[PDB]
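Shown next, in structure tokens, is the structure this report addresses.
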4 protein chains.
Amino acid sequence: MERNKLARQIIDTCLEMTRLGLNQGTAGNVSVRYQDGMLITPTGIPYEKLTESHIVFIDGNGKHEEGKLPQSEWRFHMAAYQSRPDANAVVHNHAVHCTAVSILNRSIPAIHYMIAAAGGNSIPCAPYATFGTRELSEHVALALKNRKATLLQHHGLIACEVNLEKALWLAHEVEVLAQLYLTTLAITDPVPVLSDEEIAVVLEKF
Amino acid sequence: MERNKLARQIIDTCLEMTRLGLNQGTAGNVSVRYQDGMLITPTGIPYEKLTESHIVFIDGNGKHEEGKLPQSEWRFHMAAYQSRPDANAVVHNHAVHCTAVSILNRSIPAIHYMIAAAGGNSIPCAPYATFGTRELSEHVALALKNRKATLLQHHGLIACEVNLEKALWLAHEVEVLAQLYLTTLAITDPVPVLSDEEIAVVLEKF
Amino acid sequence: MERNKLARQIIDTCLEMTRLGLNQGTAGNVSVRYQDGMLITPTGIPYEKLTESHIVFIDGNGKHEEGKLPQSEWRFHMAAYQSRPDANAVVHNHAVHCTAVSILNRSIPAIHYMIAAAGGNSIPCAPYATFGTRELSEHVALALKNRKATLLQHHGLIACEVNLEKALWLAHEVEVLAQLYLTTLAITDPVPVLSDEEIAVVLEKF
Amino acid sequence: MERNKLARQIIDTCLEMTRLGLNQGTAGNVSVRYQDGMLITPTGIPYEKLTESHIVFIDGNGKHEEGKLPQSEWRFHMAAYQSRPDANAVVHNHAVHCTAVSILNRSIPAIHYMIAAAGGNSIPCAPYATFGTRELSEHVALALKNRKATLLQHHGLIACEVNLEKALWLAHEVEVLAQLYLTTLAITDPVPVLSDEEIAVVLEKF
Ligand SMILES: [Zn+2]
Ligand SMILES: [Zn+2]
Ligand SMILES: [Zn+2]
Ligand SMILES: [Zn+2]
């Protein structure tokens, strides 16, 4: 659990996120909880040119490490860590299906039993605020109080979990749920859902 | 036809299922008929970390082999083997188009002549029941009486055949049929179908 | 222009057709004009297991070479060669967008200037008849009189051209046109088209 | 900044454009500003067979280099360089989502904050004119006056930027925006947009 090992894992998560089709260009960013702050990828460096030296340490006070590039969306990663003590890794991306649902400003309802992976019977959609603002941070903190993932209106997705592998796995499951929702919404609105009783049973089993 | 060779084949089927885009994360599972029970993949191990030692033998009585991980959906694989004596391999996944049709709770009708590959003029959709329950097992057993594949409402797909290669091949053909159905349903409902007379001719030819 | 070189080229076309996402499983088949008949791939052998020895010579009289596997759709390849003397290679597949348009039983109209690549202002859709029948052959022969590609209702696509590379290239362009048509049809029906005057200009330029 | 290095970069951009799924077959073409004209890829050579010797120099007067293949869409690349002095690289392709929006003859409105990457609150759609004509060149020049990318009605996309990497990056972001727009248009028309006030804030931040 030293810095260089975590940096390697962050870079591998970025590569896998791109291979799964969730990250295109420079939209995504990943972080892990570390010491009193987090290690995060910088803005604007494509995944394939990322090296261990690019990873930035931002402390608990928001001070950025000397000589590193900026990460313009760092504030909502820190908001996730403060809102969910149990989160140790945060994945952000603008995956296409998640993002399309966020444009409609809809939560994803219980259309499939795997919705329980994010903690409840829905994937919420937090209201729009400019990237990098305190306002956006507060909406994210409130959406993650009782959920491990949330859509960001007109923006994309945030998913958090106990480690990088589970956070990426969750981000991918939410993109699958978003694709299922949009595909079925085009045919019938509203889409059939499982009852709260049924999701309660699934949550216990998980 | 020894255990290690079949284990290898199960792992290769998992890899191919992922390459074809039918399996994402840990949703899919594959089994083969073996001795008095079956060999199956365990729950929660991503395809890329699967080894021969992970494959679990579950006997005819439902006893799990010592020291292996659980497979929470094993009951509907055993239900398939008991319902269809001719089935020697079972593929389960949550492929996106198959799963979207299962959310609509519709059977796939005879929109293409390749629907006859599953045995008749449709791909049924079995009613929802919690994963791992006897109730879900009974719905699957009834749906597979006269069909080699079935959708599972709010869940995914089950396909069975005489060997692993044909079972995967069938699972992929059903995902293609589901994509054809959703794509055309978005434009016109209902979608034009081939008559029962025409499917009877195709079934004889196959 | 010896048999072994053409067999190699047929196998490479099969591989590329799969890489482009146009061919899945065992649905596609490819042929080239050769001596008094054609060389074609057999039914049921997946692309990855195809060898030079699998390629079948079918003469002008329809006699199949000794000891080879059958090709159940050979008749419409021969119908293409007889209908279009200029065709030297024929590609058949069940590409998803082409096939979805064929289920709707619609021709693809001039929604994009590249429609002229198939010879006119449309991609026709030939009426359904059972695969392998003389009836299906006659519908294909008539559809290809003035076009180099045609959809097959409830079935898929046939594209022909002067060599294997151009035939595959055309098949891919028709799949792109079909995807453009279905994507726009879901939003507005009918879809805006270029006038016959404009397609005439493009045809001259090509 | 010698010719051979730029030729290599053009070929690598072509390969990456194909890997990202933006270019299929021979539809796309790329250029860079060079001396008094530009270096561009020729018409009809598939990306995989492109060599450094294929790259064509077209001067400021429109004279083509001796012994090279033609590039039938060269005129709108030159129109981009003359209209936008700051552009040093131009990417053209017929990416499917961009092209479908161009068939509808719609601009892409501010459905996502990344629309500001092209310079304003929209991606315009320039009116149809035959490829290779002065008329098409004039429509492109006018559309790029205040935007770095534009759709071409019934045709495709043009994107320009300060170097090849940023031009490709922009082309991909516009294809993502087009996919978001079509996916949401199928569910609700019109699609919710960010206000001009909000895009003004984002533009300043960028
Ligand atoms: Zn973002
Ligand atoms: Zn399942
Ligand atoms: Zn066929
Ligand atoms: Zn073009």
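Cβ coordinates come from backbone N, Cα and C, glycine included.
Sequence annotations record features per position, and here Swiss-Prot assigns active site, proton donor/acceptor to A:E73 based on experimental evidence. For A:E73 (active site, proton donor/acceptor), the Cβ neighbour count at a 10 Å cut-off comes to 22, with all displayed protein chains included.
A C-beta separation below 8 Å, combined with a sequence spacing of at least six in one chain, links A:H155 (Zn(2+) binding site) to A:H94, A:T99, A:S102, A:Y128, A:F131. Residues or ranges marked as Zn(2+) binding site in Swiss-Prot (evidence: experimental evidence): A:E73, A:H92, A:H94, A:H155.
Looking at Swiss-Prot, the entry for mutagenesis of A:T26 to A says: Decrease of the aldolase activity mostly due to a decrease of the affinity for L-fuculose 1-phosphate (Fuc1P). For A:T26 (mutagenesis position), the Cβ neighbour count at a 10 Å cut-off comes to 16, with all displayed protein chains included.
In this view, A:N29 (mutagenesis position) is surrounded by 23 other Cβ atoms within 10 Å of its Cβ, with every protein chain counted. What Swiss-Prot notes for the published mutagenesis of A:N29 to Q is this: Strong decrease of the aldolase activity mostly due to a decrease of the affinity for L-fuculose 1-phosphate (Fuc1P).
Experimental mutagenesis is annotated in Swiss-Prot for A:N29 to L, with the remark: Loss of aldolase activity; when associated with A-71.
Annotation for A:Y113 (mutagenesis position): spatial neighbours A:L194, A:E198, A:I199, A:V202, criterion Cβ-Cβ under 8 Å with sequence separation of six or more. Quoting Swiss-Prot on the mutagenesis of A:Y113 to F: Slowly inactivated. Has a preference for the D-aldehyde and shows an inversion of the diastereoselectivity. Loss of aldolase activity; when associated with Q-73 and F-209.
DSSP assigns A:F131 (mutagenesis position) to coil in the three-state reduction, placing it in neither a helix nor a strand. The note that Swiss-Prot attaches to the published mutagenesis A:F131 to A is: Has a slight preference for the D-aldehyde and shows an inversion of the diastereoselectivity. Loss of aldolase activity; when associated with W-206.
A:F206 (mutagenesis position) counts 11 other C-beta atoms within 10 Å of its own C-beta, drawing on all protein chains shown. Per Swiss-Prot, mutagenesis A:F206 to W is noted as: Decrease of aldolase activity mostly due to a decrease of the affinity for L-fuculose 1-phosphate (Fuc1P). Loss of aldolase activity; when associated with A-131.
Under DSSP, A:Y113 (mutagenesis position) is assigned to a helix (H, G or I) in the three-state scheme. Counting other Cβ atoms within 10 Å of each Cβ, the lowest count among the binding-site residues A:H92, A:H94 belongs to A:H94. A:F131 (mutagenesis position) is surrounded by 18 other CB atoms, counting those within 10 A of its CB over all protein chains shown. Here the Cα atom of A:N29 (mutagenesis position) is found 5 Å from that of A:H92 (Zn(2+) binding site). In sequence order, the recorded positions from A:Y113, A:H155, A:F206 that place a Cβ under 8 angstroms from a chain D Cβ are A:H155. In three-state terms derived from DSSP, A:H155 (Zn(2+) binding site) belongs to neither a helical nor a strand segment and is classed as coil. Cα to Cα, A:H92 (Zn(2+) binding site) and A:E73 (active site, proton donor/acceptor) are separated by 9 Å.
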